[PDB]
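Down below is the structure, laid out as structure tokens.
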Protein chains: 2
Amino acid sequence: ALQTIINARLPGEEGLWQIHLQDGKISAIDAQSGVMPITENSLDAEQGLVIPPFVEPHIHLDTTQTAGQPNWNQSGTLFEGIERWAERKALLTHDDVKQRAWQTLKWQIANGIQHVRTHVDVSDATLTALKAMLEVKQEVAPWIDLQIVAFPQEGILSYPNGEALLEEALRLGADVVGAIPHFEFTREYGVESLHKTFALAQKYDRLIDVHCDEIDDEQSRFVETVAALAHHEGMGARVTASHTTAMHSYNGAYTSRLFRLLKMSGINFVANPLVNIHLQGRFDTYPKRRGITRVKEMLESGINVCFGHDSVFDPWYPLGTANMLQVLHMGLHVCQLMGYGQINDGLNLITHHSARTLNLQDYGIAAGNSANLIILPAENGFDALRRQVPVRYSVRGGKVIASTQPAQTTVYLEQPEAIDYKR
Amino acid sequence: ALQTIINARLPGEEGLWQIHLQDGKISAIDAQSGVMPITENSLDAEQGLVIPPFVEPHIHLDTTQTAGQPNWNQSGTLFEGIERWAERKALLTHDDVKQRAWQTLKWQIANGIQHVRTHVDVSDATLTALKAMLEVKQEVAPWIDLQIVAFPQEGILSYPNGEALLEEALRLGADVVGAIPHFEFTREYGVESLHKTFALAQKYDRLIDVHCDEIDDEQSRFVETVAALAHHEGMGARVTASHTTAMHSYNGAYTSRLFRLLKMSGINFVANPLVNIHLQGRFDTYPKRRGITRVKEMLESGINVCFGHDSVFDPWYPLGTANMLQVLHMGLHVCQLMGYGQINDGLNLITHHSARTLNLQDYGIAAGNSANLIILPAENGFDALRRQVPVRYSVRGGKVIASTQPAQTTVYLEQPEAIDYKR
Ligand SMILES: [Fe+3]
Ligand SMILES: [Fe+3]
Ligand SMILES: [Mg+2]
Ligand SMILES: [Mg+2]
């Protein structure tokens, strides 16, 4: 079994480091004064970057891999997506959900993702997708720690038996309580739905992740209730507000007042760049707003924010290979986090900040933690992002669970020359 | 020497095709009714997609590869970029320009790009970068047909001897006449500069490519003069309006009136997604406009529009590997061209439409044309874009000039499994 990771670079640290492993955990981390020789039981990072695993804080595994079945979304709109999904209803079975979820999970394992939070639609009396996902969670456990959010997609108060079904999902084992206040019939139902969500989270000791203000409506302010209730209950660390795309459209004075509460509350925020740029701004003609939440300002204020993929290869988002560096690339561009340090520090948005969002208790390259880490064939976060590098090795419990042999590119000039896209 | 390309898929065509080669040209293209066996002198596309070469219609090779020299742009702003470039002035020499241009050109060769249009700053009495680029053009000719635009970055009428220097650049061999009307001191200088640009293009029989309305100013309408002058001279095919980001901010009534002229004029448009999303919208607070020209509407109206990378690894854009599928990916998201057909047809924005922008006379998989083509390990444009596939083989004059051995990814579950990100 592997005993050491050598010649590793660490974000924010100078030089090379050696990570000692024992009994599936990291026993010690020591600085090197030069390059160490390889040997039996040593995994050579080759001066590449070593980081804790990538994290997917927001994905819908119940709908993944269904694009084009039975028909393709040709307009690309949300409206048509709903119609295309409806045409596939006859194929939505226990086994179908498990097969598709596992296909995307394998791409995630290949991409160094060891922690995933999936929302599962529980606005279904049969709870078909939820029952399937609970089995998938157990099956994939050796490779990925999967959290399941009971997501009442059609609303809690605006759908028949919505609250009873949400609670049933928690009784069956869902890890997180979801909500979608802006989709409820009225603002009052929206606010009330959040009180019910928090009461359920406290009753069952579960986390909360709300699809919050995902709409280009400057009056959609459910985020202040999410933060206020979290502050009142002293549970900010266990609470997440996903999307908050309406914040992109708020006036600055209200946003400034709100930020004081967001910081005090300690809640987490998830932005989903690939999907937000695609589905937001659809009611504008020109100019067209970007529609991503205030990521740059959150970072400047010390508010925890991170990035999710949201959807993969389905009616709502036809693209994706479940790659977090690709999600990060889009977010840095749309949010204009394009200075060198902003890009280099970008890795935090898909590693540490996401681990905090999932309330993980065993995460990070530190002595005593499980030996879960990945190796990128790049010098730092900037280099990894610019070249969109694959994950050379993914290690979990001190064992290799994925590896990618890099592509090899050659140009035939006066003589053959290898191209690695470095200067 | 290669005599045939077999088992090729072609955009918009059903089945597999065989492309016969002779004397460096395509002699014939025949449909196959099944998979053909490989043999000596046959390049097997393996049911991958075969297309004419990728094209880079807009890049600045004179500034490429300089990010972080001597310092990094930390804010990511245009203003700081200008300052960082100024700090590198002592290093700007003939040999330095050639070395950096060649580094990016090699990445382009590796990425299947055989046609490149580079703008070169000619607001320099010594014309240092231009002299260097003219040598690079000759040196790279066996692999890339490089067009050089004499770009008067500081203006034609607003910079000392601007017009004389622009003409000197044409006398030295620049292929295209540039301009930048919105940067001139006054609207009147802007309009006058375009009359001078067109007069020079007609005097020397050169193409035109204007940095046109690259500003979030709803009153920047130099594009109507570019189109009107092209229509008057009957030379639309030889004219390009780059950026036109101001169009993102025009009212709809004026845009509708303008579109009639744009179509009638026959001029070309270049949008630069990676740079436009980064540098446009910088004066907005929230909401923030996207700032890309009206690509979707141009396509719907039959107006030729295509995508360029603009900058690679420099103070104005720190990222990039000169990859056109990456440029396309950003453009499809920001322009909301996310329906299946829109994405699949996306390849046109980085192949055929760009060839038209460069007024190329030998381009396309057709009998009689030079055997210049590339092979993508994907089923169609959608698949190539989704998986961001590399160029398996680039063929020029019937000879392989670049090849990429794909990466190999494995996940170690109960048994090892190869992952190719296909469902
Ligand atoms: Fe979601
Ligand atoms: Fe330019
Ligand atoms: Mg959604
Ligand atoms: Mg520019």
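The numbering of chain A matches Swiss-Prot: 5-427, in order.
Technique stated in the header: X-ray crystallography, 1.3 Å.
Cβ from N, Cα, C; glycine included.
Over in Swiss-Prot, the protein carries these features:
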ACT_SITE  A:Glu218  active site, proton donor
BINDING   A:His62, A:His64, A:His215, A:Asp314  Fe(2+) binding site
BINDING   A:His62, A:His64, A:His215, A:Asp314  Zn(2+) binding site
BINDING   A:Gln157, A:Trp320  substrate binding site
MUTAGEN   A:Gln157 to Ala or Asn  Less than 0.01% of wild-type enzymatic activity
MUTAGEN   A:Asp314 to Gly or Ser  Still active towards cytosine. Shows increased sensitivity to 5FC
MUTAGEN   A:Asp314 to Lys, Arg or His  Loss of enzymatic activity
MUTAGEN   A:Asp314 to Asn  35000-fold decrease in catalytic efficiency
MUTAGEN   A:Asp314 to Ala  17-fold decrease in catalytic efficiency with cytosine as substrate and 2-fold increase in that with 5FC as substrate. Shows increased sensitivity to 5FC
VARIANT   A:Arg13 to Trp  In strain: SO5076
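Positions of the features from Swiss-Prot, shown on the structure.
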residue	record	DSSP class
A:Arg13	variant position	strand
A:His62	Fe(2+) binding site	strand
A:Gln157	mutagenesis position	coil
A:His215	Fe(2+) binding site	strand
A:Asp314	mutagenesis position	strand
A:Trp320	substrate binding site	coil
Env. residues of Fe(2+) site, Cβ within 8 Å of mean position of A:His62, A:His64, A:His215, A:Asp314 Cβ: A:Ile63, A:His123, A:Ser246, A:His247, A:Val274, A:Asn276, A:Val279, A:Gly312, A:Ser315
From recorded positions A:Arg13, A:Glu218, A:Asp314, A:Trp320, the one whose Cα lies nearest A:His62 (Fe(2+) binding site): A:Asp314
Nearest-integer angstrom distance between the alpha carbons (Cα) of A:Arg13 (variant position) and A:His64 (Fe(2+) binding site): 33
Cα-to-Cα gap, A:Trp320 (substrate binding site) vs A:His64 (Fe(2+) binding site), nearest whole Å: 10
Winner by Cβ contact number (other Cβ atoms within 10 Å) across the recorded positions A:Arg13, A:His64: A:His64
Shortest C-alpha distance to A:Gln157 (mutagenesis position) - which of the recorded positions A:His64, A:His215, A:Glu218: A:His215
For the binding-site residues A:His62, A:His215, the one whose C-beta sees the most other C-beta atoms within 10 angstroms: A:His62
